[PDB]
Amino acid sequence: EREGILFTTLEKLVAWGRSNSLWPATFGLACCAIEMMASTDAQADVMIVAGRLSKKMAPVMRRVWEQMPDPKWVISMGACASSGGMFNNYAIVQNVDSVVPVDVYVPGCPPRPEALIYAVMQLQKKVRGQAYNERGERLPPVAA
Amino acid sequence: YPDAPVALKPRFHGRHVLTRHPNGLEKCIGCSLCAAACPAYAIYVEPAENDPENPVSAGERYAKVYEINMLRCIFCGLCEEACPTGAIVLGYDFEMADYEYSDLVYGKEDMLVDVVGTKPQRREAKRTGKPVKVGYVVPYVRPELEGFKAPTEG
Amino acid sequence: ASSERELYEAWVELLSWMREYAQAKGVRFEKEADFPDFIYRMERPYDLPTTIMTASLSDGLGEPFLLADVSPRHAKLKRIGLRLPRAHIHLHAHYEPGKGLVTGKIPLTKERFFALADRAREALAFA
Amino acid sequence: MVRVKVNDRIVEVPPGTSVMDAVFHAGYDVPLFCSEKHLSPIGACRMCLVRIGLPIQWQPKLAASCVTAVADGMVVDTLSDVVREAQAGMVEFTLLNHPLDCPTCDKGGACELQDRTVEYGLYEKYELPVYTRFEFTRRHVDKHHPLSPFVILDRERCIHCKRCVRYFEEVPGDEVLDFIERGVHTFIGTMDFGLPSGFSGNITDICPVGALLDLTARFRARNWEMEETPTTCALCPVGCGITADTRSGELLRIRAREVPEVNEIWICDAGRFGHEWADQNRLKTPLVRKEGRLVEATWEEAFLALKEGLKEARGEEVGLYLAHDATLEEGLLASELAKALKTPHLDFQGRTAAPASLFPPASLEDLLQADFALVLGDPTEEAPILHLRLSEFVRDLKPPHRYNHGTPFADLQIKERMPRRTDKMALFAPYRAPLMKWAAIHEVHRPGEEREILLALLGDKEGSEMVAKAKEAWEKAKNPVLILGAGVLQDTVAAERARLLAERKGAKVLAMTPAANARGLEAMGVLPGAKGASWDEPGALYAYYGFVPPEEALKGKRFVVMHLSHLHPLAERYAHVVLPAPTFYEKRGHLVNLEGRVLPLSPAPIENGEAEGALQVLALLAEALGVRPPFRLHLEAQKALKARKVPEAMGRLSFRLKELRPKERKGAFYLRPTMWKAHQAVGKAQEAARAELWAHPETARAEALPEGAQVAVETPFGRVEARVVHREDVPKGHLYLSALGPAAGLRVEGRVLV
Amino acid sequence: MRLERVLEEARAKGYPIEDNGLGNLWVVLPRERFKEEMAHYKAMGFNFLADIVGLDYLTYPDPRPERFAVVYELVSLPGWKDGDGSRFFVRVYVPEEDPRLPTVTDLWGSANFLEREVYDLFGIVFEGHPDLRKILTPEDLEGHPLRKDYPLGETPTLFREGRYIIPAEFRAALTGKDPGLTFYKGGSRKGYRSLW
Ligand code: SF4
Ligand code: SF4
Ligand code: SF4
Ligand code: SF4
Ligand code: SF4
Ligand code: SF4
Ligand code: FES
Ligand SMILES: [Ca+2]
Ligand SMILES: [Mg+2]
Ligand SMILES: [Mg+2]
Ligand SMILES: [Mg+2]
């Protein structure tokens, strides 16, 4: 019954559930950390990565991510997390995805507070299993 | 406050727009000079020869491929500054997070002036049949963004 | 004066003749260059009737037997220019008030023009 | 040596030195348009003006440094307000009538004018700065006009630096471009339409601006956006020096890399404009035969299907056959493999009847210092850049002194319009050869009929008046050189007598072989054993091929492996395993020059697909047949070359070889050595690498062959289509076929179907 | 003031005074005389040690004494005892094949972290520093990043259709020892400065 209307219509709800029960665990680094403390001011699933992820700091974010409830989502905030950004060199991980599965990327440097709002609003339509890619496919509610 | 539109200033650094002249030709003559000044190596330009009978732009040279990797971009406008035509100009759209990395490289058709909204915004308004709402307002649209139709009751 | 405006009004007309002849004698008309003051006009205003500064009548091999230019907007001593390439013949047409497009003193008509271009086609044309 | 003081710096320098190269040798510097390397220096652009004292008595006017010889104890001022003020005025005068297309101009950031303008322009006289004083209508004229399928002229852009016209007369010697009306109305133009010279592309690199531009690559990318790859051309034996320009795994442009020791800064047209084939249709996946057809497989499904076809194989029926451009490494391995694997079926696609290593390689610089040139064959077609040397040679131009900045920008040695000597060369080629112009002693013979001319020159028979005139000059010759190519190297009889002529006299040789690395592959022992199975003779039963062979050498065979880079029709119908290989533009390794030099081959960032080098693929064929290969990657293969004692890059490897494997030549068709290779016939080089059949107007029309008509021609090397040509310089009864391969200089049975 | 007594001394004893017109001036001490004469400076009244910069000249167009060099910056804070506000740089070149250079941790406390960084990013040792441990680069980084012969390590930036860019092969910008895209460079492209 894994793919039978019973179980199906069920997880549809559970998903729609943990959709509005999203508890954000910001993991700020540099300049992006400051822009987000301008959006939060006005046991966690969903961590937000804001800034340049250093290669020294990389293994740390891994642990923090692992030890986490199992239904989870990673948001990649700004240019430095989403890819190497403008720092295309040794010191910096070129895309946080290199270390943890990302569910949503948000451009900007740093992206406006209200952008990060759309970022999560999107992560919503995604855990609902109601979001598609440019290729017209349906996206899996969670990276794993 | 995704219920009350964000008021941004006229100089604001948003999603690049590629403008046209009155005539309807594009302003861009594929010179790859924007790409040149860019600190991030975020612009790729392939040039093509205009067809005299059916012209893209006023030169002998237009831009066959134009592509900006927004995940690399920093929004410095260094590009709009390098441009000799006034083609590439940062715009107002900011609502533009998305799911697959390679879905974040915009294209010519993604940044022309006539286009309202960002990839996500227009893609969702596709499978939905509900017109696009931009989450902002501005006092006025810059002299530079001639043509750009934006929600600016001010 | 406003003669500057009326000059371009004639520059388009010359172009029209050229395009006419080109299809009528079945020979290549070619846009040779657009005004730089238009490609680099950024947000600046622009109201000249077209965008073509250098126009030509080329042949089978693409070599020009007739050339035509008109001075850019922001340029001094403005005139339109007819040049028959290899035969050292240059021409300078200005615009007189109440008279027309003149070459010093002679009216540069559609008639007189066609003569020049035919004469030039028969002679200069390589193929 | 003369003691000159440039600015504050004093410098030694030989007597025949320009004040320009004087000032550049010192460190300092100056504007620079009209003047070029290896071109006659003139003072036309008038930008290199300097101030001169010959005390402290300063001369009253400024001197063009490019056409002024240094006097002893001279003083050169390049910094004074007087100079700069002038310099910035010369910039100003140039840009006066210039176009304004910079952004939209293929002359990217690689534009001498652009650059110099910002280097010396806009004087700082000591309020808003005045960018442009000129405010009138500019020089509108002919624009964006293709001269050829390869070149596009922009008359507006031209700044009249006399470079191109100057180059055409001097270097190749084909006056196909020149100035037209006078004064401010003057422009560049042609009446020779085609742009007929086989060295036309070089103007593209000399032109200081974007008037003359390589059209093969119009509007691909900006100059800084290219990924330049310094390598060597392996289309022919001269082994020039190019730089391959790419962007996103595709081949954009070919320019010449400066390498004085060999091609100076010049490159021939087939090498520069024939590159669109490596870009395009390509084998990317290994194919293996299933149902009498080929299908997509893996190196897995391939390495297995390959063990299968070789399981019941005797280690003597194994035939190793390299391409004419196999790297020095690819050949060392094919030797060792065929060594351990006891076999005599080891040959290379180009290999000639007579080992090119028969004759002592002569420095390309020795030709300049020689006294006479005895030439058999057409240096233009066989080894193109030799034509550009013989040009220098013929003018008594001898190697320039080298300065701190390298090759002089202003050699007072090269005078403009130098009168050429007709008494320094002799030419003997089966047709009205291009260079027969600079050789008074010139005669047209019949194909393979050189075996007799050679006997004559030695002194054992009588020859035509000319042949005797020649023999006479060679005797009196103090230090001549001997240039020879096709029929000479492709005929045991003749070639042998040749070696003699130049063995008695203490003279070196240039062998224009039909295989690019012939001289190097021979040096690795990549010639067949006593057996006999050679690159065109079907003897093997199980064999490897690094090229497409004649149809007759595959038939009846049991197992065939084709290591191609494109899928040939012959291979898809006769082959059992097809493995994807890289062009030469994308190989790493070394080569051996026609002059015995060794040049580096770098790998361009082009789209290799899922292809692997013959370096690797060979070792895979070594396992499938027993003993493991001694070579793996390139890093290690290099030690095995350093073990044979082959000198490093740029050095020369002495290696002579005494032995010759003859063959009877069935005179019906002559395969005429040509510049363009046959696999280049793509895109723009579509007609310039089309084959063509030559015949004498009588016999021509005597066998039903109109002037300009396409014609099916069948040959032991395959079925080509060609346009026929009337040429009176062609012996009656014989038909010259444009041999666009290393199959050049052969005599072959063939017919023409209707 | 207190710097005059410095220059009047170096002049006397073979120390080269380096001077750009812009407002800084160096004094290059040899290897050995550095340790001691550097202490001489503290006593003279030099309390503050503003910075300490490592320089690798490998890819520099003109030749220099030895491959590496370190610069120190000395000061007299103008809000303390009597301190005049003398400031300057002191530089020393350092062999490539022998990256050792005595510490000044005896004299200045700021020199601690600062010396550590010069050692992390360039391979320069400091004889007697409390603990020469990596400061900035991750623990398992092989080698010394800020020196010329250590790659920046760039990734090709990516777009659609397998169109990619290699920053290294892309930069229109020149590197000083770089010849340029045309034959040669000269005039303002070998250096430019206005005359105020
Ligand atoms: S993306 Fe921009 S704002 Fe965010 S950490 Fe990087 S540099 Fe700072
Ligand atoms: S905004 Fe800056 S980072 Fe983005 S494309 Fe323009 S120049 Fe590059
Ligand atoms: S700088 Fe302007 S005109 Fe040039 S390619 Fe970029 S957008 Fe197009
Ligand atoms: S030739 Fe040089 S100066 Fe003239 S438009 Fe082209 S790049 Fe600019
Ligand atoms: S076309 Fe080029 S090489 Fe020829 S004269 Fe003009 S600028 Fe010089
Ligand atoms: S002469 Fe030979 S090596 Fe030189 S460019 Fe031409 S084909 Fe290539
Ligand atoms: S005059 Fe043109 S370089 Fe000397
Ligand atoms: Ca034309
Ligand atoms: Mg054209
Ligand atoms: Mg190509
Ligand atoms: Mg170390």
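Per Swiss-Prot, chain D residues shown: 1-55, 73-143, 150-777, in order.
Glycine too: its Cβ is placed from the backbone N, Cα and C atoms.
Annotation for D:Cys48 ([2Fe-2S] cluster binding site): same-chain Cβ neighbours under 8 Å, separated by at least 6 residues, are D:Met20, D:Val30, D:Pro31, D:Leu32, D:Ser35, D:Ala81, D:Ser82, D:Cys83. DSSP assigns D:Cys48 ([2Fe-2S] cluster binding site) to coil in the three-state reduction, placing it in neither a helix nor a strand. Look at Swiss-Prot and you will find D:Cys34, D:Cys45, D:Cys48, D:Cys83 tagged as [2Fe-2S] cluster binding site.
In three-state terms derived from DSSP, D:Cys230 ([4Fe-4S] cluster 2 binding site) belongs to neither a helical nor a strand segment and is classed as coil. Counting every protein chain shown, the number of other Cβ atoms lying within 10 Å of the Cβ of D:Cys230 ([4Fe-4S] cluster 2 binding site) is 25. Look at Swiss-Prot and you will find D:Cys181, D:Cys184, D:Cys187, D:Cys230 tagged as [4Fe-4S] cluster 2 binding site, backed by experimental evidence.
The [4Fe-4S] cluster 3 binding site annotation in Swiss-Prot covers D:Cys256, D:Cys259, D:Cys263, D:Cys291. If you take the C-beta of D:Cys259 (mutagenesis position) and look for same-chain residues 6 or more apart in sequence within under 8 angstroms, you find D:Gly294, D:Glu405, D:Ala406, D:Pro407, D:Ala539, D:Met698.
Residues annotated as domain '4Fe-4S Mo/W bis-MGD-type' in Swiss-Prot, with sequence analysis given as evidence: D:249-305.
Listed in sequence order, D:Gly262, D:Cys263, D:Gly264, D:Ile265, D:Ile290, D:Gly294 are the same-chain residues at least 6 apart in sequence whose CB falls under 8 Å from the CB of D:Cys256 (mutagenesis position). The note that Swiss-Prot attaches to the published mutagenesis D:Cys256 to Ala is: Decreases amount and stability of iron-sulfur center 4.
One entry in Swiss-Prot concerns the mutagenesis experiment D:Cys259 to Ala. Its note says: Decreases amount and stability of iron-sulfur center 4.
The annotation that Swiss-Prot gives for the mutagenesis experiment D:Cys263 to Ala reads: Decreases amount and stability of iron-sulfur center 4. The secondary structure of D:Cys263 (mutagenesis position), as reduced to three states from DSSP, is coil rather than helix or strand.
Ranked by Cα separation from D:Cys230 ([4Fe-4S] cluster 2 binding site), the binding-site residues D:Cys34, D:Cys45, D:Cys291 are led by D:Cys34.
When the binding-site residues D:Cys34, D:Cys45, D:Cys291 are ranked by how far their Cα is from the Cα of D:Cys184 ([4Fe-4S] cluster 2 binding site), D:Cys34 comes first. Note on proximity: of the binding-site residues D:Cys34, D:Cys45, D:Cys291, the one nearest D:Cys187 ([4Fe-4S] cluster 2 binding site) is D:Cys34, by Cα distance. Taking a C-beta cut-off of under 8 angstroms and a sequence separation of 6 or more, D:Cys34 ([2Fe-2S] cluster binding site) has the following same-chain neighbours: D:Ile42, D:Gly43, D:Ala44, D:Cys45, D:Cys83, D:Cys184, D:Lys185, D:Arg186. With a CB cut-off of under 6 A applied against ligand 4, none of the recorded positions D:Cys45, D:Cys184, D:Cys187, D:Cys263, D:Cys291 are retained. Across the structure, D:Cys291 ([4Fe-4S] cluster 3 binding site) and D:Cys181 ([4Fe-4S] cluster 2 binding site) are spaced 24 Å apart at their Cα atoms.
Apart from the site residues D:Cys34, D:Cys45, D:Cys48, D:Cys83, the chain places the Cβ of D:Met20, D:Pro31, D:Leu32, D:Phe33, D:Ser35, D:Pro41, D:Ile42, D:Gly43, D:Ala44, D:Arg46, D:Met47, D:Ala81, D:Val84, D:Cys184, D:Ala433 no farther than 8 Å from the centroid of the site's Cβ atoms, the recorded [2Fe-2S] cluster location. Counted over every protein chain shown, other Cβ atoms within 10 Å are most numerous around D:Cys291 among the binding-site residues D:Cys184, D:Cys291.
Classification of D:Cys184 ([4Fe-4S] cluster 2 binding site) by DSSP places it in coil, neither helical nor stranded. Here the recorded positions are D:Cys83, D:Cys181, D:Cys187, D:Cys263, and the one with the most other Cβ atoms within 10 Å of its Cβ is D:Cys83. In terms of DSSP helix, strand and coil, the domain '4Fe-4S Mo/W bis-MGD-type' (D:249-305) has 9 helix, 16 strand, 32 coil.
Sequence-ordered, the extra residues of this chain that approach the [4Fe-4S] cluster 2 site, with Cβ no more than 8 Å from the Cβ center of D:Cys181, D:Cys184, D:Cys187, D:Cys230, are D:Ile182, D:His183, D:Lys185, D:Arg186, D:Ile211, D:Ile226, D:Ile229, D:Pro231, D:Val232, D:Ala234, D:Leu235.
By the rule that a residue counts when its Cβ sits under 6 Å from some atom of ligand 6, the recorded positions D:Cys45, D:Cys83, D:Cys184, D:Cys187, D:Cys230, D:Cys256 yield D:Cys256.
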